[PDB]
Each structure stands twice: as C-alpha cells, then as structure tokens.
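Pasting a structure here, questions to come.
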2 protein chains.
Amino acid sequence: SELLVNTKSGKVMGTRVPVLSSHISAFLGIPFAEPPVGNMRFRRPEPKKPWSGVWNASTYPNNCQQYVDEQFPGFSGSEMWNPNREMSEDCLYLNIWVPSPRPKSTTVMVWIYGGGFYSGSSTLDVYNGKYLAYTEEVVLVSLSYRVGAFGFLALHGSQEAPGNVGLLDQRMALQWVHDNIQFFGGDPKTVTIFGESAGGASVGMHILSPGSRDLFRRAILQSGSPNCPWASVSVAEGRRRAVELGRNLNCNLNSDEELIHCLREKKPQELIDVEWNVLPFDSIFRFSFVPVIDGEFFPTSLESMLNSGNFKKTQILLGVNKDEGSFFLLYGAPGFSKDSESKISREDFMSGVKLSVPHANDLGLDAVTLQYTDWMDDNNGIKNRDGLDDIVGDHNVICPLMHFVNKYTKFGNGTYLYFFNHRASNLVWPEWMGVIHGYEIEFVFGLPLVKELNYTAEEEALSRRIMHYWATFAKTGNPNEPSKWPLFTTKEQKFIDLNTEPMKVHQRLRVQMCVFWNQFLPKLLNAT
Amino acid sequence: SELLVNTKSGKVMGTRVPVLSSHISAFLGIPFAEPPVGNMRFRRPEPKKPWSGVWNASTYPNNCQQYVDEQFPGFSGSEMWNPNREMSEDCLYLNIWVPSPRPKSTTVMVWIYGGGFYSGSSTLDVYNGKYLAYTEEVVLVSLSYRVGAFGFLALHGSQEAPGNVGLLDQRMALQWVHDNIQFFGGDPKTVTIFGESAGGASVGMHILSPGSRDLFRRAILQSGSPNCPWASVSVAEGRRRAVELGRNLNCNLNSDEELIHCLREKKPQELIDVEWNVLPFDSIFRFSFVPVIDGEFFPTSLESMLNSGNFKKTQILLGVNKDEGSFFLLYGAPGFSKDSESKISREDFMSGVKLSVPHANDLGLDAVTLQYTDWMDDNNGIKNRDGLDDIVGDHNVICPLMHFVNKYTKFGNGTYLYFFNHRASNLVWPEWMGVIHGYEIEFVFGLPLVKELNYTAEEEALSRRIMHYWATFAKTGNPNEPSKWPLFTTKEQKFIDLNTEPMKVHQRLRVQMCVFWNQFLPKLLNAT
Ligand SMILES: Nc1c2c(nc3ccccc13)CCCC2
Ligand SMILES: Nc1c2c(nc3ccccc13)CCCC2
C-alpha cells in the first residue's frame, strides 16, 4: 500500500511526489460530493456515491468556473492566482499530501482558499502542500467549493437555490475528512481549518455555524473575518441580486422556478459575464454573490452570535498584513496604476473614499476624510495614496478582524494574533503596494524553501518559523514550542510582528483607527 | 502747562508720574459720558456735559460694579485681576499716559480690557500704561465700560434696555479720543485699539460695526475674536436671560417696563448675586450678559459680515496663548485644583467635555472625545488633563480666531499672527496651567522692566520686543522696523512663536484640530 488507501467511499491510488530531497505521497482530486452539474446547479451538494475500483488520485482536479483575471495578461503577479486547470462545474474534489512513511495518527490542516467568494482554486502552486506536509509532518488537505453565482446565488425561500451552497460544499469536505482521514494517518480529533481572505472568513463562519462546529478543532484566519462587510448579505439583498442577474440574462422573472430554470440553462460563462453587473453600487472590495444570513447556516445575525458566545470555543490564531488595500486600489480606484508610483490627487482621493465606503452618507465620507487626511499637507500625492491604502485596509480587513477577536476572546480558549509586514525580496508588484493582501501565503506554504524561487536565506528562515508556528498551533493549540508569542487578551491586547527581524510584541493593533470604524462611524451613519 | 490741558469738554490737570528713571504725565479719571446711574441704568451712554474749572485727573476712577473673584482669597494670581478701587455705577472714565515732553502728534493706543464681559478694570496694575508710553513714546489710553447686567442686559425692543450698551460706552470713549487726543499730543488718525479676551472680541466688534469703523485705524486682538461662541447672543436669548434675571429678583414680569423699573430699583449687588444663575446650561467659558446681535450695532450675523467683507479693511495683529483652557478648567471643571497636578480620570474627563461643549449632542461629544483621546493610553490622567485643556482652548479661542483671520485676510490690508508660549519665571499659578489666558499682558505692558517684580533679564528683553512690535505696528501697520515677522496669508498661513528663543515662523496654527471645530463639528451637529 503506502499509496493505496481504502476509504469508506472506495479505494484510492496516489502518487509519490518529490519534496526537496525526498518524497511524499499525494492523493489529488478525491471526489467528495456528487458533481453539481445539470439540474443540481445551485442546489446543496450530495454526498458522493461510493465507487468500485481504485480512484486514480494522481492529477489535480478541474477548477470551478470563475472569472479569470486578465487585467495584466501574462503578468505573474496576477497570473499566479488564476485557475491553472480546466475549469468545469464538476469541480468538487479535495487533495491530501501525506508524509512518507505514512503516519499512524497525526494533525491535519485543511486549507480553504480565498478569492472574494468569486474565485479560487486549490491547485494553485502557492497552495501546494508538499512542503508543509513534509517539513512539519502533518496531513494537509485542500478543499474546493463553488464560488460566484454557482455557489452563492440565493433565492431564499427556495430549495432549488437556497443560499450558502458553497459554504455547504466546504462542510461536506470537512465531513469526508472527519470520516476518512484516519485511513491516511490523520487524527480526526485534531484537524485545524486554515484559510485566507474569503477562506479566513469562511473559517470563522464554521466557528459560528452550529452545523459545522463539530468537524474541526482549532482554526486559523488570515486577513478575513466572518463579520467583514464584504462577506455576507441579507436574504433580501441576495434575492435582489439574484433577480437582477436574471434580468441581465433576460430570464423570465415571474417566479423563482422560472428564474432558476432559466439560469440553469445558461452556459456557465454567461453567468460569469454579467456577474459583476448586479452590485448595487460603485464600490471597491465588495463582491456580488456572497454568503447570506439565512437563518439556517447562521441562526441569527453574526453580531448577536458574537455578543452571545454562540460559537465554538477553542483557540484561534489570526492576523493581518500591512497593506491590505493595495490590490483593491490598484485594480479599481482611479489614479493607481501598476507601473507608476500612483500619487493620488485630492480629487481622486475623494473619489477613492467614496468607493471604499459605499454606504457612507456625505457626513460619513466627511468623517473618514477628517481622520485620514494630514491637514497640514492636504494635497500630498504620496500621503493621499497611502491614506487610501489604509482606508481600504482598516475598513475592510483590520477593523472587523479586531472586532471579532475582541468578542471571541471573551469566550474562546486562547487567541494568538500576528501582523505580517514583510515584503518578499522577489515581489513583482510595485513597491508602493507594500505587503500585499495574499502575500503571506507564500510563507505559510514554504515556497521560500524552493531555492529556485530566489528568496533570501533570511526569508527561508522566516517561512520555517511561520510553518512551525502554524503546525505547532495546529497540534498543541499554542504556536510556541515549550520568544513566547503572547496570548491576546482583552486587557493587554498583545500581538507580534511577523517579519525577518527579532520578534516584537506590540499592543492594541490599530486602536485609534479601529475605534473610529467600529464605534464612531456606525453611530454617525445611524443617527443621520 | 505740560500738565494742564484744555479739551473740548473742559480743562484737566494731570500728574507727573515716575517711570523708571524719569517721569511722564498721567491724566487719570477723565469722564467721557454722563454717569449712568439712576434712571439711566441700562440705557445708552450720554456724552458728558462740559465742565468749568479744571478737572483733577490725579487719581484713578472708580471701577464698575462686577463680581469680585474670591475663589482663592489673598492669592495674588487671582487678586491681581480684581477691582482695586471702589466700585460704583458711576465708572465711565478714561486714563491717558502721555510722554514728557508732550509730543506734537504721535500714535495712540487705546486699551479695552477683558473679563468675559462680567468683569474688568482699567486701573489694574497690569494695565498701567506708564511703561509703554515711556519706552515707546506713544499716548496710551484705557477705557471703562459697563460689564455684566449693567452693560449688557438686552430687552431688545426697548429703549430703556436695548442691548450692547457697554459696547456703546466703548464707542463713546473712542469718540472722545478722536475729538481730543490732539490736545495731548496724539494723532487722531493713528489710534490703534488693542484688547484681550472680551477686549479683543470687542475690538473685532468695532471692526464690524459700521458705526465704529471710523474712530480708529488699526486694531490688535489678543485671545479674543468677535465670532467666539461666548461673545454674543441672539436677541431672543438676551430676552430670555433678561427675564430670567427678573424672576430671580422676583420682579413683575408682565412687561419690559415693569421688569426694567424693577431692576432699576435693585441695589447693584443684588444683580450681581444672581447674575450667574440665568445661564441656560451647565458650562464652562460661557457668560451670561454678553453682546446681542441686535441688527443695529451688528447689521447682520457676524458670519455674513465676515463672508461679505462687510467690515473695516486695515491691518490687524492678533494672537493666542498656548494654554487658554487652564483658567477655566481650574475654576469650574471637576478634578482640577490649584495645589494638585490635576490628573483627570476618564470620568471627570467626560464630565469636562460636556461642560466645554454645552451645545453638543451625544454624537457631538462622542466626536470630540474621538479626536482628543489617545486611544492607546485611554486612562492616562495627565493626558486627560491636557486634552481637556486643549478642548477648551481650541473650541473657545484658537479655532474661532483662526476662522476670523481667514475670513479677514481675504479683504484686509495685512495680517500679523503670533502664538505666545512663554511661561513667566515668576508665575504663581501651577506648572500644569502652563501659559495661561491673560498672561501675555504682563509683557505687552512692560512689567518685566520693573526689576522689583523678579523677571529674568531674558524676559526683559522679550517684553521690549513685544512692546516694540506693538508700538511699531500701531504707527506703521507692520510690526517690523525696516527677523521679519511674515504676513499671514491664506496660502502659506505663517505665524511666529513669541517666546524668549530665536523666533520661529510656523505654518497653519492648529489646522487639524481647527478643521474639526470649524467645519466638521458644526455639520455634525446640524445633520443630527
Ligand atoms: N487574485 C488575487 C488574490 C489575492 N491577492 C492578489 C493580489 C494581487 C493580484 C491578484 C490577487 C489574495 C488571495 C485571493 C486571490
Ligand atoms: N480674572 C482673570 C482674568 C484673566 N486671567 C485670569 C487667569 C487666572 C485667574 C483669573 C484671571 C484674563 C483677562 C481677564 C481676567
């Protein structure tokens, strides 16, 4: 055996993959649900019928349908994130990298990919778990889940297209892992789900959803938080967008049945083509088809849940990157461009903030500008570029995350917080973008170990520390082997910097700005 | 003669006063209007009937009735500001210090005292013009004007008690100066009115009032601005307070006639006793009987006037002191005390801001706290003490002054701005109060020249510079004799520090904070 495994669904043949100077076993493309094609589009996933024979798990699966990014065709910095396999609706599979020799029972790390809920692949090279599995000796798996319309369309009172289906796909994979990781050497009672962006937000959504709390132990959230403004919509909104999509394809909108049948006949690409049209406003960092607060997956509003402790209580490890805004600005705010150093004028500055705070009213926008502008240097293009980069970041990633942390820490069983602020020496994006959203993942997956990728030795050191913290936290529940990375406490809110220097512990990650967003802004907008 | 002068009202005999190593002539107590006693209380001042004989002008006049401050009885720091002569309703007189030998025609400086409109005397030792008159060879005069109820009660549609009467008294003295300073060697076409606190606000009110624009050339405003929130009330409000006072003395409130007669029978002290009761709210830095925007003295709201250029266009010299709040906090905010270093708790901090912003709503207060609190050190007593000291100062003196400057500069003929931030070495108030409101006046009047007062030599130097700037500006219109004290421009808003070091020019005095008060706060409060 070694490469032959009997799972409760059938047998699977993997491959021996080279890792550094050795090998590992890899089982790629194991199906975990029935292909949600045909009349199953938009419906919740079915558990997969067992198979006879041996499933060949030697190649990656297809990727789900999604919007291909071709804003900088050929550019590696963007291309590295695009589906590198044939897209297909039939894309619910999972991959597992297992050590050699196969362990008896060891920790498991399940990776849930990001992509703003409209994109993502498990087959990307920055998600190749061979290095982590090998260096830390853990079993690592990667899920697949429907993104976009296909995974989050939500005609609420319908069985044909209830929302959150992509969320259910995640769960189903979590189930299969629970019920079969043992045959691969993993301990089902010690699986940690980790994810970034929408993945990190999904993770926190599993910590909240009653139905998923039991299929995992601990969780890691990277630049994501379930309460982030771009991660959920009400049923009403989902309906709104669902129908709006329908009219863009000129579907009969007299009933959900008609609407849905119609959408089920359209070719996948047609859906993607008009997907970005249904948003209700001009905005940046906002996605169309996202999780809906439907009353099932989430019993109540996430805010009540956070306030009542209605969530799984384990320990979590989470964090943020220094320049979370960059990517969003560069891709859709006027004035930024990849080959320029993007100095923004006050005109484009004000245009930017409108895009970042789509729900603010005049007074709100005014309030934001007040805080983010250096009044004694009002028209400085560099300062304006940077201020915008912090508006997007604080509003959309840092401040909601800090909110989550504070409400979770009251009842969780430990919290570790990091601030990743290192720019890879080989970054191909411009220096103005800084430490970009998505850029710590190279570290967590150990790509610096690959000398051919040109990282400095000091960075190799850094990913090994990161990988260890991640692994040790997954096993133990504390990232430190027996300097200490302090626990985060509501009292003395400590966190650490995660860069190549001697570690520094700091306190109160972005308080000043975060009280503005978490307490002032909302009141303002409500009073008005 | 020398000491005998014929004025258009009658002859006056002065005194030769020692000044340093020499002498000067001083004419103290020259009447300028008919004593507003009896049935004239509350009424506008009459020009004084000429007299026969020689008026003996050898002693100071009586002081107007006012509230004596006895919060720290015997303490010089407070006592220095209390009436040092018998108070009387008969107090409209003026004083003039003239050089020896009498000049032919020279610049004139008329001092209008401060006191929040409820107090003030011209006879105080820090307003003794012998040093200025001598060192700079100018004619210096000091007015007297009714303060409190007696000078600002305002039953609008009444001839018996129209408002702004104290303001008219100032004018009348300005008239007499215009019509007779020549007999003392002064040039009526080169009189500069200077004043501090309410005096500085009065000065700006003369620059605005059509009726006074012609009796003076230039103006100096120290820690005051006509648009400061505590300097004026609407006719409605004045009526309100006028009647409220009436009920505290149980006057018949069926008519202005009854009310007024009643108030005219009360002894002066009764009025003072309940004077502070009529305010509409708990507050700090707010006075009861103040100028009313009546449509006569001020044709329109001061804001329209500022916006339309409806004001005298000459050059002005104005400024602020570093710690304008101190005195107000110390006198009526909970937690501050003279012999303690007043570390304020967040409780008293929040109590303080409520007192400083009596018109803010919850959201407004919230907005202030946001800006003035150091969120990463929330409970620091020192930081809270200081923050409050800046709330009061920025809200009540610095920010309105900067507003005035900006609107005036568009149409004035030159503007010079200073930031006085030197703490006298012999200050008897605690170090936490810093550079207190009122404390530059010692400098402007040259008391450091008096060696018996114990100032350092470096301070002697400082008052001579100050006195020169003040004198030279009064003559020329520019404080610099032919480093330069730049003009203030709306473009590059320069100002200078006025302390014993090498002069520094800075830009944009308190922009950040001032945009909050001048533009944000008001909108907020209006939207809500
Ligand atoms: N497509 C991208 C994704 C991420 N970052 C990116 C950064 C730049 C350009 C494209 C990106 C973060 C994870 C999700 C996908
Ligand atoms: N009574 C006072 C006045 C001023 N400052 C003071 C400062 C401390 C205590 C009393 C004061 C400034 C000018 C007006 C009067």
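Residue numbering in chain A adheres to Swiss-Prot, whereby the residues present occupy positions 25-506, 511-556 in order.
Header lists the method as X-ray crystallography, 2.8 Å.
Each Cβ is built from the backbone N, Cα and C atoms, and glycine gets one as well.
This is the feature table in Swiss-Prot:
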{"type": "MUTAGEN", "residues": "A:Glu220 to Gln or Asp", "note": "Decrease in activity"}
{"type": "MUTAGEN", "residues": "A:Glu220 to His", "note": "Loss of activity"}
{"type": "MUTAGEN", "residues": "A:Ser221 to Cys", "note": "Loss of activity"}
{"type": "MUTAGEN", "residues": "A:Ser221 to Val", "note": "Loss of activity"}
{"type": "ACT_SITE", "residues": "A:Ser221", "note": "active site, acyl-ester intermediate"}
{"type": "ACT_SITE", "residues": "A:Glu348", "note": "active site, charge relay system"}
{"type": "MUTAGEN", "residues": "A:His446 to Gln", "note": "Almost no loss of activity"}
{"type": "ACT_SITE", "residues": "A:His461", "note": "active site, charge relay system"}
State the three-class DSSP label for A:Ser221 (mutagenesis position), counting H, G and I as helix, E and B as strand, and everything else as coil.
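Note: A:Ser221 (mutagenesis position) is coil by DSSP, not helix or strand.
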Taking the 4-residue hole in the deposited chain, the Cα-Cα distance from A:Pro506 to A:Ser511 is how many Å?
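Here the Cα-Cα span across the missing residues works out to 10 Å.
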Could you state the CA-to-CA distance between A:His461 (active site, charge relay system) and A:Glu220 (mutagenesis position) to the nearest Å?
9
Can you grab the distance from A:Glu348 (active site, charge relay system) over to A:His446 (mutagenesis position)? Cα atoms, rounded to a whole Å.
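Spelling it out, the Cα of A:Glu348 (active site, charge relay system) and the Cα of A:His446 (mutagenesis position) are 13 Å apart.
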If you count Cβ atoms within 10 Å of the Cβ of A:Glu348 (active site, charge relay system), leaving out that atom itself, what do you get?
26
Give the three-state DSSP assignment (helix, strand or coil) for A:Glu348 (active site, charge relay system).
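Once the DSSP labels are grouped into three classes, A:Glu348 (active site, charge relay system) ends up as coil.
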Can you tell me how far the Cα of A:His446 (mutagenesis position) sits from the Cα of A:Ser221 (mutagenesis position), in Å?
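So the Cα of A:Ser221 (mutagenesis position) lies 18 Å away from that of A:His446 (mutagenesis position).
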Compile a sequence-ordered list of residues in the same chain as A:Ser221 (mutagenesis position), six or more apart from it, whose Cβ lies below 8 A from its Cβ; state 'none' when nothing qualifies.
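The list for A:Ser221 (mutagenesis position) reads A:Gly138, A:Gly139, A:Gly140, A:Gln246, A:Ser247, A:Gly248, A:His461, A:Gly462, given in order along the sequence.
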For A:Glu220 (mutagenesis position), just count the other CB atoms lying within 10 A of its CB, please.
28
Across all chains shown, how many C-beta atoms besides its own are within 10 angstroms of the C-beta of A:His461 (active site, charge relay system)?
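The Cβ of A:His461 (active site, charge relay system) has 26 Cβ neighbours within 10 Å.
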